[PDB]
Amino acid sequence: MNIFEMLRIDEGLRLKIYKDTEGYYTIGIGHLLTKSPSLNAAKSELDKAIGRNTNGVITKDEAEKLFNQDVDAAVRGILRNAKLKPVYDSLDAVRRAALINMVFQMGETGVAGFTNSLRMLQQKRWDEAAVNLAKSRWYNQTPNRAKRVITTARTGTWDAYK
Ligand SMILES: [Cl-]
Ligand SMILES: [Cl-]
Ligand SMILES: [Xe]
Ligand SMILES: [Xe]
C-alpha cells in the first residue's frame, strides 16, 4: 500500500467529467477542474489541463498523468508550508501518507488550519489527535473516508485500507 493506492481507493477513477461530493466538476482520480457551475467552463479547464480537445472524456493514462501531478503538487505544497512541513518531517511513513491524502482533498491551506491536531500529531499523541480530527466539517461530510484516514494517522498502519 502506498499513497497512490490509497488515494486511488478514496477517490476512485472516472473517465468522464463528474461532480464531486461538493457538487464540483472533477475528472479522473479526483482531479478538480473548477468550482464554477459551468460545464463549459469545466470543459475549458479540462482541455487546457490535457493539451487537447477532449470533449469531456479522457483516457486512463491521461487520468493517471493528472494524478501524478496532483500527488506531486500535494507533497510539495506540504513541504513549502511553514505549518505543515515540521509536522510531516516529524512523522513516520504511513502517517505522512495520511497527511498527504488530506492535503490532496482539502488543500494546504485548509489542512494548515487544523492547528490543534497538527500539534497533537507532532507530539505523537495519537488518540487525542484522532478525536480532534473528528470534530470537523470534513469528518461530518465524508465520514467513511475521514475514518479511514484518521485510523491511519492514529495507528501508523494500513489496516483501514486492507
Ligand atoms: Cl492542470
Ligand atoms: Cl461517507
Ligand atoms: Xe493526518
Ligand atoms: Xe492535520
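Header says: X-ray crystallography, 2.3 Å.
Backbone N, Cα and C define each Cβ position, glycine as well.
The annotation that Swiss-Prot gives for the mutagenesis experiment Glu11 to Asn reads: Loss of 84% of enzymatic activity. Annotation source Swiss-Prot lists active site, proton donor/acceptor at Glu11, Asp20, citing experimental evidence. Under mutagenesis, Swiss-Prot gives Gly30 to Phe with this note: Almost complete loss of enzymatic activity. The enzyme is destabilized by 1.5 kcal/mol. Here Swiss-Prot notes a mutagenesis experiment, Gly30 to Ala, with the remark: Almost complete loss of enzymatic activity. The substrate binding site feature in Swiss-Prot is assigned to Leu32, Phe104, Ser117, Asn132. Annotation of the published mutagenesis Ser117 to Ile in Swiss-Prot: 500-fold decrease in enzymatic activity; the original residue is retained in the structure shown. Here the residue is the original one, while Swiss-Prot reports the published mutagenesis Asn132 to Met or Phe with the comment 2-fold decrease in enzymatic activity.
Annotated features taken from Swiss-Prot, shown on the structure.
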residue: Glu11; record: mutagenesis position; DSSP class: helix
residue: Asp20; record: active site, proton donor/acceptor; DSSP class: coil
residue: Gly30; record: mutagenesis position; DSSP class: coil
residue: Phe104; record: substrate binding site; DSSP class: helix
residue: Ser117; record: mutagenesis position; DSSP class: helix
residue: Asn132; record: mutagenesis position; DSSP class: helix
- Message: Most Cβ neighbours within 10 Å: which of the mutagenesis positions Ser117, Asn132 is it?
- Response: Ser117
- Whose Cβ, among the recorded positions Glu11, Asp20, has more other Cβ atoms within 10 Å than any of the rest? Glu11
- Query: Sorted by position, what residues of the same chain at least six away from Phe104 (substrate binding site) have a C-beta under 8 A from it?
  - Reply: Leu7, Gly30, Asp70, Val71, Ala74
- Message: So if I draw a 10 Å sphere around the Cβ of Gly30 (mutagenesis position), how many other Cβ atoms end up inside it?
- Response: 22
- Query: If you count Cβ atoms within 10 Å of the Cβ of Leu32 (substrate binding site), leaving out that atom itself, what do you get?
  - Reply: 17
- Note on the structure: One should report the C-alpha separation between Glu11 (mutagenesis position) and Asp20 (active site, proton donor/acceptor), rounded to whole angstrom, as 10
- C-alpha spacing of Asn132 (mutagenesis position) relative to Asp20 (active site, proton donor/acceptor), in angstrom: 25
- Round to the nearest Å and give the CA-to-CA distance linking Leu32 (substrate binding site) with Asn132 (mutagenesis position). 27
- Message: For a quick check of understanding: given the listed substrate-binding residues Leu32, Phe104, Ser117, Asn132, what is the maximum Cα-Cα distance in angstrom, as an integer?
- Response: 27
- Note on the structure: Whole-Å Cα distance, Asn132 (mutagenesis position) to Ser117 (mutagenesis position), is 6
- Item | Filtered recorded positions, from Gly30, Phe104, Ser117, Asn132, whose Cβ is under 6 Å from an atom of ligand 4 | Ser117
